[PDB]
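One structure below.
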Amino acid sequence: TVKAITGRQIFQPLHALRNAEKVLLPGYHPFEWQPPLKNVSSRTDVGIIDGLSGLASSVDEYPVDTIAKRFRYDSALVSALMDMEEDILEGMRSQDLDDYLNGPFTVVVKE
DNA sequence: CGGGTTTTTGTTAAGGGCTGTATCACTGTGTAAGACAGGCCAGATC
DNA sequence: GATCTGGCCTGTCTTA
DNA sequence: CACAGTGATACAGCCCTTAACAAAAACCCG
């Protein structure tokens, strides 16, 4: 309606937003653990995956009737850290530190 | 009223990229009480 | 003193 | 034959390029 009345593209179409979404969602930024994760793959492009984690759905074994969707924890934390980079940099600048510091950060979480 | 001359307007083919629209399988709003027929015990009775 | 009547109940159906 | 949504996918539609030609709308002159 805005583009039809005004005649100027103040907002972009839906596909532009759909394309821009791929920057904030997890499984987009590269990373690497010091000591390789145990029993965990190294794919850094793992988005939304099935929550059943490959659970068998055959009629023979234990009947399962639940669906699930979830991210991968490590990619989730990577996306979370990418989301709040500006706040971390501002906190470093406020406490009279250097922006080029790379000391071991400590991040506590609440499940 | 035409040639000579000039400035606009398409026209083909193939490929790229942005925009708009149809298509898929579905939902949430239609949600408490009353009329009535049948069975059954307590009791007045002739 | 069994014998129906009356009312009490009670499950079912009809709209929501 | 209730009907307005609801997010992702595919495809039509509508812009873009080069390349010579080819037609259309006007003014000097005859």
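We number chain A the way Swiss-Prot does; in order, the residues shown are 487-597.
Technique stated in the header: electron microscopy, 3.9 Å.
Just so it is clear, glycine is given a Cβ too, placed from its N, Cα and C backbone atoms.
Note: A:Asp546 (mutagenesis position) has no non-local neighbours, i.e. no same-chain residues 6+ apart with C-beta under 8 A of its own C-beta. While the structure shown retains the original residue, Swiss-Prot records the mutagenesis experiment A:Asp546 to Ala with this note: Loss of DNA-binding.
Here Swiss-Prot describes A:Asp560 to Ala as a published mutagenesis experiment; the accompanying note says: Loss of DNA-binding. Cβ-based neighbour count (10 Å, all protein chains) for A:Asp560 (mutagenesis position) stands at 16. DSSP assigns A:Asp560 (mutagenesis position) to a helix in the three-state reduction.
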